[PDB]
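Take a look at the structure set out below.
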There are 2 protein chains.
Amino acid sequence: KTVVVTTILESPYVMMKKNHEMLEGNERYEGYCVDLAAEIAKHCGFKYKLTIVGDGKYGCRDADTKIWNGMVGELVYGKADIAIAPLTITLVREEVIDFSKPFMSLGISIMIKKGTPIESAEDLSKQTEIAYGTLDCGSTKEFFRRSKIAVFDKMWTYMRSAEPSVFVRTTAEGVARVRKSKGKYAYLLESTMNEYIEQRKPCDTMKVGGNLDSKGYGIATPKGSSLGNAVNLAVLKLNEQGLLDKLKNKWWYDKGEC
Amino acid sequence: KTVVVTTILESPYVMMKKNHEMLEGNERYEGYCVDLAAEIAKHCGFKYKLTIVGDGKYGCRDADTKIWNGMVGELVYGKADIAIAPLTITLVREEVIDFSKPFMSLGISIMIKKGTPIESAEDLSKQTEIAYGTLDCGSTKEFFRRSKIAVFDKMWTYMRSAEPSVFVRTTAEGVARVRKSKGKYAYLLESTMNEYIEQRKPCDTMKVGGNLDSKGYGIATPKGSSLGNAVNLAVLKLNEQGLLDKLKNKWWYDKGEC
Ligand SMILES: N[C@@H](Cn1cc(I)c(=O)[nH]c1=O)C(=O)O
Ligand SMILES: N[C@@H](Cn1cc(I)c(=O)[nH]c1=O)C(=O)O
Ligand SMILES: [Zn+2]
Ligand SMILES: [Zn+2]
Ligand SMILES: [Zn+2]
Ligand SMILES: [Zn+2]
């Protein structure tokens, strides 16, 4: 009956409202993905419950046990009916779960503390004074681990063995590390987040260079789910009616602080 | 056994080779989608025959007869097994054919003859001296026909009723009309084509403003095709390995004339 939605606390996709503690259920949250969830449930006509992914992760497969974690795991093992989050459509995931067509297009990008002498991935790869890393257990890390491109493989070789670890558990941790690093840590992260942070106080970071790749976020369902067809059509309808563009401007720039 | 591929003569996706009269079968053609077709077939392990869509159209549904034409029609009526072309993923098409995840991301954009006093769709809609139109029988025309956004519906109201027709049969016709117009015609077209033309002699056009929307091109198969699954995985794998980025570079910029 009630669809269980798995999602992740990631601003501005899903955030606790300022007055959350006296709110209940889905009303405790706000954001792009909260709005998107409401729109999809309205067009597909279902009731739903937003639940924050227990382990706070997007999803990766343990190399030894072969068990999936994060939001991907919640679908694979039947703990959730649908994931509505900034979840990257990838080949290894497509083999275990289903994705709608993308609701957002983006790429990997570089975040620096303002004034950092870096302008590109090539710049990062050719020096050692400035540390750099990525989010753990996500598509960005896997991009570098799997890259054959000389600069990206060179970066991976450094990142894989760097001490202390250049990888972070959450996006907020990566961003804090940039801000506190005095310009000695750069962060590789998805472009739309880089762009969001750039317009938030204290306005001390910026995106440099173009995107390293191109990819999309999709709505995910368990393989063979009776929900997947309708959800995919709903995403296309929403895009075509301009709602996705409407939501982006609402959460990204109408709230810009810089 | 041999998979019939429907595609469209649209530079630089599919072009006749200079000496095509001396060649046979698939070797008559070159371009982005020719290269992509060869790679999809290699990875999925099938033999294939490239065929040019008979009516030279992408695909629209006749309002009265309800019959699909163009490449979409070839798949709907079983004349082709797969379409590998700059074919836009849309809701109405997804209702009758299947698409892979996108192999290219793009949006509707404005092409001007250099010097034309236009910077945005808002600019176009608020003036009358410069005419503007789109490709007929495609996703761009349908975007304007269906839009509830004030600026775009105003543009549609003008375009639908303009005489002579501001719509064109092929991309080349639209570009030619811009070039011959002395600034008095602007062309609305997909961004990646706008970008390609900007790098073609006589280097007298340019893209202005941001994109009007966001969408993708996908490989299409008939509903229920056994090919669908494997083709989608192939597209994801090729994106992740950088092939699609390499093919754009090859056909757009390595060959740039400006
Ligand atoms: N979208 C990713 C997770 N994710 C998120 C951000 I924001 C990032 O900078 N890198 C990531 O891998 C996924 O689905 O694994
Ligand atoms: N891709 C479109 C066709 N198409 C192509 C170009 I190049 C354009 O500027 N506009 C279009 O509608 C579709 O599939 O209808
Ligand atoms: Zn609280
Ligand atoms: Zn709606
Ligand atoms: Zn010829
Ligand atoms: Zn190959």
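Don't overthink the numbers, they just go from 1 along the chain as shown.
Looks like X-ray crystallography, 1.9 Å, at least that's what the header says.
From the backbone N, Cα and C atoms, a Cβ is placed for every residue, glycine too.
Annotated features, as they stand in Swiss-Prot:
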BINDING   A:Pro86, A:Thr88, A:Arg93, A:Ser139, A:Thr140, A:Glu190  L-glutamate binding site
MUTAGEN   A:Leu91 to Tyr (Swiss-Prot position 504)  Promotes dimerization. Strongly reduced desensitization
MUTAGEN   A:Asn239 to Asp (Swiss-Prot position 775)  Increases rate of desensitization
Least surrounded among the recorded positions, given as A:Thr140, A:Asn239, when other CB atoms within 10 Å are counted: A:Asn239
Cβ within 8 Å of the mean position of the Cβ atoms of A:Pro86, A:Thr88, A:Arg93, A:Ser139, A:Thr140, A:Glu190: remaining residues of the chain near L-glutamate: A:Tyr58, A:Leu87, A:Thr90, A:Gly138, A:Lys215, A:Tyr217
Integer Cα-Cα distance in angstrom, A:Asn239 (mutagenesis position) to A:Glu190 (L-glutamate binding site): 21
Max pairwise CA distance, angstrom, over record-listed L-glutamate binders A:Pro86, A:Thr88, A:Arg93, A:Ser139, A:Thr140, A:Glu190: 18
Local Cβ density at A:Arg93 (L-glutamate binding site) - other Cβ atoms counted within 10 Å: 26
Those residues of the chain, 6+ apart, with a Cβ under 8 Å from that of A:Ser139 (L-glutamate binding site): A:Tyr58, A:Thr88, A:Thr90, A:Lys215
DSSP three-state assignment for A:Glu190 (L-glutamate binding site): strand
Near chain B - the recorded positions A:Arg93, A:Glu190, A:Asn239, filtered by Cβ distance under 8 Å: A:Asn239
Long-range Cβ environment of A:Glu190 (L-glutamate binding site), under 8 Å and at least 6 residues apart: A:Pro86, A:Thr88, A:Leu106, A:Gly107, A:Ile108, A:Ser109, A:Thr140
Cβ-based isolation winner (fewest other Cβ atoms within 10 Å) among the recorded positions A:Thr88, A:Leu91: A:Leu91
Cβ neighbour count within 10 Å of A:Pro86 (L-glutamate binding site): 21
Annotated recorded positions A:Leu91, A:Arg93, A:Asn239, filtered by Cβ under 6 Å to ligand 1: none
